[PDB]
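To start, the structure itself, in structure tokens.
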Amino acid sequence: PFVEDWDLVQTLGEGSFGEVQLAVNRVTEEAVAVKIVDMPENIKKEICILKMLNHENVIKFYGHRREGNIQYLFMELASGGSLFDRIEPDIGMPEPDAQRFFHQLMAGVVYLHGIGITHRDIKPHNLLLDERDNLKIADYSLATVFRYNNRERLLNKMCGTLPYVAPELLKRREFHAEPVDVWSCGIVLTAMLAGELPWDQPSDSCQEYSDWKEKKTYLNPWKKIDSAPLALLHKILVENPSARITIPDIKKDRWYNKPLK
Ligand SMILES: CN1CCN(c2ccc(OCc3ccccc3)c(C(=O)Nc3cccnc3)c2)CC1
């Protein structure tokens, strides 16, 4: 029935593990986002995490259907598109829009981490907008459990997107999940405020990453950023994950608490 219930109108994007399509129902014309996977059982894990999600700043999971070898995952379509499309290259966006999206990103991330889930691929492509421009964290294909029965487990898989990835994930055999998601959030904030990513990756072979470690914020992208948010970015984009600021402390930051417009 699926082909008789739903029409796949277009490609929306690809997750790390899969591809998702705009689907419109042939009776109701209801429009949804559908992820279709040809069935290895990473998907079983993805589904199970998707079933846990209940928050305003996380995408809405409708449910799943398995037909043939193929699995179907249905989710709320984000009528606002992705955050990536609100970033003007070389410019970013107005500082108050950035702050609001960053407040919302932090709300979603706090939520995930409080259920012991790490997203592992936070970037503007995976941050979607509803009709009222409320941000929603999407794509749980790399998400995983880092805390269960109140015990933390360290991660050891490299994954994500290079320019968003924390430097410890390139160097350490094992590392803590939360500080890696905090890192990526800082790269997203950079992108929102400067319309460009600071480095290809956070390794010593990368000159722009060295420049930042030497504190040369007279260079781009940093020179485009006002002093208050830059001060936050200095706390987030700290190489040593154990000195990196934590989300509770982000919520006390000066710019984070600045009334804007
Ligand atoms: C008017 N249109 C409305 C829809 N517009 C739009 C554009 C990209 C999208 O996803 C990109 C994506 C991001 C991550 C992974 C794959 C694809 C979605 C969307 O709703 N996707 C989605 C929803 C729920 C769960 N997952 C993805 C919607 C573009 C503007």
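Using Swiss-Prot numbers, chain A covers 4-42, 49-270, in order.
Cβ from N, Cα, C; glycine included.
When secondary structure is read from DSSP and collapsed to three states, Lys38 (mutagenesis position) falls in the strand class. Among the mutagenesis results in Swiss-Prot, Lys38 to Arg has the note: Abolishes kinase activity. The residue drawn here is the original one.
Quoting Swiss-Prot on the mutagenesis of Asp130 to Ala: Abolishes kinase activity. A coil conformation is recorded for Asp130 (mutagenesis position) in the three-state DSSP classification, outside any helix or strand. Of all the Cβ atoms in the protein chains shown, 23 others lie within 10 Å of the Cβ of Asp130 (mutagenesis position).
Under the heading active site, proton acceptor, Swiss-Prot lists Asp130.
For the published mutagenesis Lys132 to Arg, Swiss-Prot gives the following note: Strong reduction of chromatin-associated CHK1 ubiquitination.
Between the alpha carbons (Cα) of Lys38 (mutagenesis position) and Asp130 (mutagenesis position) lies a span of roughly 17 Å. Remark: of the mutagenesis positions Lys38, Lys132, the most isolated position is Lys132 (fewest other Cβ atoms within 10 Å of its Cβ). Separating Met42 and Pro49 are 6 residues for which the deposited structure gives no model; the Cα atoms of the pair are 7 angstrom apart.
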